[PDB]
Structure formats: structure tokens, C-alpha cells
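Everything below concerns the one structure shown next.
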Amino acid sequence: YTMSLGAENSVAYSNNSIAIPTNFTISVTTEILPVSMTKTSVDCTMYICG
Amino acid sequence: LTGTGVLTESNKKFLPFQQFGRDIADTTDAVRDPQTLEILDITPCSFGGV
Ligand SMILES: *[C@@H]1O[C@H](CO)[C@@H](O[C@@H]2O[C@H](CO)[C@@H](O)[C@H](O)[C@H]2NC(C)=O)[C@H](O)[C@H]1NC(C)=O
Ligand SMILES: *[C@@H]1O[C@H](CO)[C@@H](O)[C@H](O)[C@H]1NC(C)=O
């Protein structure tokens, strides 16, 4: 299929219209980052020459 | 098969037709003794960055 870019939304704009939140949700969006690669080290002569 | 290592008794069974086994590295990782048909593991001699 041709992918959706998300639902369409004609915003209800005008020169005198504002939408103010009556209420909220706190939410706990997890974010994940790598920090340390695995600490490899190589004995290149034991690798190359056994 | 010339090489250097720590020979020990080994638990993992060879099938009767197998003579030796390999690491993914293609280097040998277990062998049969050609006289008495027991299986020996070939662990590497210990090493590290002084
Ligand atoms: C604001 O939104 C919260 C939900 O995010 C509303 O809290 C719920 O309120 C109903 C009764 O109206 C309770 O039965 C629920 O248990 C409440 N939910 C939680 C998570 O506690 C809250 O009432 C809304 N307040 C206003 C003024 O709109
Ligand atoms: C060959 O080695 C096995 C044990 O590994 C032994 O039983 C056998 O007697 C040896 N062969 C001869 C001719 O002695």
C-alpha cells in the first residue's frame, strides 16, 4: 500500500479561535541510549599469527 | 594436527564417524585420540595483556 503519513487533520484555525487544554496527562516516555561499546581488545599477533 | 593447548576430558558426545570438532573460527576445539577412542576438549593456553 501507499503509506499513511498519519491521519489527516484540517486544524480548526481562525483569526479568533484558540484551543486551551482543560486537562493533562503526565506520561513517562522511556528513552534508551547506548553508552559503552563492549570493551574488546585484540592480541593482533595471536589473531594474525596464532 | 599440530597445536598448543590444555587437554581435558570432554562431556559432549561425538557421533561414531566423527574424528574431531571445530570452533566457528575453523580452529579445532575437540579431538579423538587415534589409539584409545576417548574425546578430549582442546582449551586454549591462558593469556592476557600484562
Ligand atoms: C482530568 O483527567 C483525569 C484523567 O486523566 C480525570 O481523572 C479521572 O476522573 C474520574 C472521575 O471523573 C475517575 O473515575 C478516574 O479514576 C480518574 N483517573 C485517574 C487516573 O485518577 C480527571 O477527573 C479530569 N479532571 C478534569 C477537571 O477534567
Ligand atoms: C594400541 O593402543 C591401545 C591403547 O590406546 C592398546 O590397547 C593396543 O594394545 C595398542 N596396540 C598394540 C599393538 O599394543
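Since chain B takes its numbers from Swiss-Prot, the residues it shows come out as 546-595.
The deposited model was determined using electron microscopy, 3.3 Å.
Even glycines carry a Cβ here, placed using N, Cα and C.
In the three-state DSSP assignment, the secondary structure recorded for B:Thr547 (variant position) is coil. One entry in Swiss-Prot concerns the natural variant B:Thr547 to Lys. Its note says: In strain: Omicron/BA.1.
Swiss-Prot documents B:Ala570 to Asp as a naturally occurring variant and attaches the note In strain: Alpha/B.1.1.7. In the three-state DSSP assignment, the secondary structure recorded for B:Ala570 (variant position) is coil. Of all Cβ atoms in the protein chains displayed, 7 besides its own lie within 10 Å of the Cβ of B:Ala570 (variant position).
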Euclidean distance between Cα atoms of B:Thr547 (variant position) and B:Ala570 (variant position), Å: 16
